[PDB]
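Quick notes on the structure that follows.
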Amino acid sequence: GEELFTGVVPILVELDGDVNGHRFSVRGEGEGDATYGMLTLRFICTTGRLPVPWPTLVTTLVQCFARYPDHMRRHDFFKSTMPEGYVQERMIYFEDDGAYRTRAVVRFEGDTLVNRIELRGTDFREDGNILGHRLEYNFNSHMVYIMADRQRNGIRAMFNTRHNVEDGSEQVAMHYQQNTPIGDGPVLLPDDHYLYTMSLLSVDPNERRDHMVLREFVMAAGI
Amino acid sequence: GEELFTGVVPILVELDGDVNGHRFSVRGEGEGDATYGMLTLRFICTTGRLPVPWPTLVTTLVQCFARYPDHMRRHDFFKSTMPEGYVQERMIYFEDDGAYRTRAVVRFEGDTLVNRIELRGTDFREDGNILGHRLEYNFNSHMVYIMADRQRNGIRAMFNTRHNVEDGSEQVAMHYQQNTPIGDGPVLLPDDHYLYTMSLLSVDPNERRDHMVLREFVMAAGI
Amino acid sequence: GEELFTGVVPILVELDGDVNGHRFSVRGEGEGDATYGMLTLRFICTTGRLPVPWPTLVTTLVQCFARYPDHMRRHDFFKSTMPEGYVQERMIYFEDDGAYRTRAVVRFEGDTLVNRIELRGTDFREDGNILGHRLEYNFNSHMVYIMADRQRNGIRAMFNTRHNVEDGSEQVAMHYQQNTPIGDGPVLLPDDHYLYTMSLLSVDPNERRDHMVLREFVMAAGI
Amino acid sequence: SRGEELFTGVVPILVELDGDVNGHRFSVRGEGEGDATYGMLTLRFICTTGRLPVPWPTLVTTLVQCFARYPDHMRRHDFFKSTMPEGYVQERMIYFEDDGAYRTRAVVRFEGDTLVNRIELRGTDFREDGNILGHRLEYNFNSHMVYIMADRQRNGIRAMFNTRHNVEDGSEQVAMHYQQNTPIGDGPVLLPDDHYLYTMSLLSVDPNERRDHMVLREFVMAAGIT
Ligand code: NA
Ligand code: NA
Ligand code: NA
Ligand code: NA
Ligand code: NA
Ligand code: NA
Ligand code: NA
Ligand code: NA
């Protein structure tokens, strides 16, 4: 379960999205090194240009790559589902704007950890910070609070992200998350704890496609 | 006691307010899911327009809905009072402005958890950020520090909130709180600990009344 | 020792100051309620007008009033010295500006906890934020890191404060502190831990003297 | 005097950096002292080649985590002192938001009674009119958290952290640090459980030093084990 993550694992991400009727797709590829909580991914919009800012898609675009320290190993739900994996669902409410609803399957396809997602965004403002593209290309560090959900044999999580806006304000997104295993194998249901995240977004100056390069470090703490 | 909160519980909130002589009332309705620390409430001003910003009323408008993790269950004062409930009193000092004094009864009325409040505000500046309505419609995340009060058979709490102002500054409100059980049944007096809060305020575009929609997630930590 | 702080204790503060040759004095009076980490003080400049902002004097103007939770009672150095008390010395380095050197005696005189201080400030800029009075009248929350000093039979502490400047920046003050008992009685030398502080400054609209009203809540944590 | 014992008093420090950023070569020398018992350092740095081509704040993290205060209960988790006096190699990659990267390699060890940090730094792909080569970073420093992880294969540690650099327009520019430390000797070392270092720093100027220079005071403590 854990054993599938002891080395460098290749990652594939596919997203099909529709926000206020604007349809788009994203494909990402890279690799994860869970032993040290690290991911590097590169994403392209395969349908032309994204109709929303990249930073709004970061949280939707594999918490099985978090570093769980030794003493918290029995609290790593995400890896304990693998290889059959899990369904991750969220509702994401943007301050003063619309909402994303997402559903994703996270599992191994051969040697690759794959995250396949559907996203639906509704009630955004056409001249808001999202559809108006006024969010800075960067990302803050966040804390994801994880709770067992014994009835679903999985977890829930709750967290706010803070997105910098070009006028120097921050726009919050409140995330409600639930994860459910796909297989019937046993899983590790955790005591409450958090994941601390740090991310850096960057650009490849020679990629003419709409794109995002992402590096991330995630670790678990609080037991 | 705890058993009253194991599912979704309907909530009713009623506030009678007077700030610098301006009288108003608010009614709120929604539901709470203490198992995962969640609340959703919708509030209306039933007297016309509020004389103060909505964000100034959030803290006054049911800490019995906080998620206490399993190991901290013996520290959940709030639920241990139920159904007879508790009196919550606060003094709230606004930076460079007036103060709110509040008193509230929190208890079950039938299957509904009801928070009934009186609020009195004094010495506000007529052209300050409060009576001048210069506070942003949003809310930050906060830490509420909880202490047992053995003499009162209850608790005290202390915390600052930070309210964003439209000129990009923050205005602090310093909260002094005390809670006292209404019944004589035994209660759980806690070791020191905190509640971490996260909130999102929103608007219903079709509600013409002065109103606030609130979603909140609260969890206990620090033992 | 602890027993001296079980109720409300009156406080007296006296400061003699000289900053770049500008001499001034301050007297404060109020009371502290260490059981709940609280204090309220009112300070006046007894020599006319202060030559530096009030916020620069807050840290120098009784950590014996911090709330130590039950499990941390053996780590409360400050109360363990009482009534004979302690000498508190600091060096305070202001970002891009001068420094304060302070020495204070903190001890009971009769039933009153008295803080008597000498402050010497050097190398301030005449048109900096301090001597130019460009610091906002407010205060942030801070973390004071406490370490035993076995050779001195006391403690050291280190912390930065952050002072809001009227142009929207923050100016840091780095504090180096040391406390030494006055008596030869035994004291409690603590394990490393912190004090978390929260403060609110206010003004009495009918006090014509240069003055500061201060409310503060301080608690110990981290064992 | 081995490991921890070498740090019980005040230890003199020497720092030497050879740098090249987008082809601009420079050197820095620092001297001062560290008092690990209370997590404190005071250092003064000069650019010995004229003027620095990048802001001083971009060099602070590269310019001796052996001076951190490890509290008593965390003593078995102090990798850095356990290597001494033979010391360690510290390597980093530092990625600046919207700009280039630094790669650094440093040897940290005792030379006689002095703890010496000798560094090579190479910066690439910076923008000529960015905040770094354009000198638009404020002369100050924030407080940070450095997350430390054992690396059992290398007999050492890794660390990960973001710094946040204030920019003159009131924004912050993040630098993401990837770090690895490897002992130089073959003696045994202390491999830690996960934990963090909390940092606080103050930069200042000596009004009578005409050279390009930085005075730095810092306090670092370890935390996060039961
Ligand atoms: Na988001
Ligand atoms: Na996102
Ligand atoms: Na408030
Ligand atoms: Na409020
Ligand atoms: Na200060
Ligand atoms: Na101060
Ligand atoms: Na840096
Ligand atoms: Na740096």
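Counting starts with 1 at the first residue shown.
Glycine residues also receive a Cβ, built from the backbone N, Cα and C atoms like all the rest.
Among the mutagenesis entries in Swiss-Prot is D:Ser143 to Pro (Swiss-Prot position 147), noted as: Increases fluorescence at warmer temperatures such as 37 degrees Celsius. Under its mutagenesis annotations, Swiss-Prot gives D:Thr199 to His, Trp or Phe (Swiss-Prot position 203) the following note: Results in significantly red-shifted excitation and emission maxima. Quoted from Swiss-Prot for the published mutagenesis D:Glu218 to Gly (Swiss-Prot position 222): Suppresses the 399 nm excitation peak, leaving only the longer wavelength peak at 475 nm.
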In sequence order, those mutagenesis positions of D:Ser143, D:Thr199, D:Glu218 whose CB lies under 6 Å from ligand 8: none
Neighbourhood of D:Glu218 (mutagenesis position), C-beta criterion under 8 angstroms, separation at least six: D:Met40, D:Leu41, D:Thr42, D:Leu43, D:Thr199, D:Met200, D:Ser201, D:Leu202
Filtered mutagenesis positions - D:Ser143, D:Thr199, D:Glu218 - keeping only those with Cβ under 8 Å from chain C: D:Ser143
The one of D:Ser143, D:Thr199 whose CB sees the fewest other CB atoms within 10 Å, among these mutagenesis positions: D:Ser143
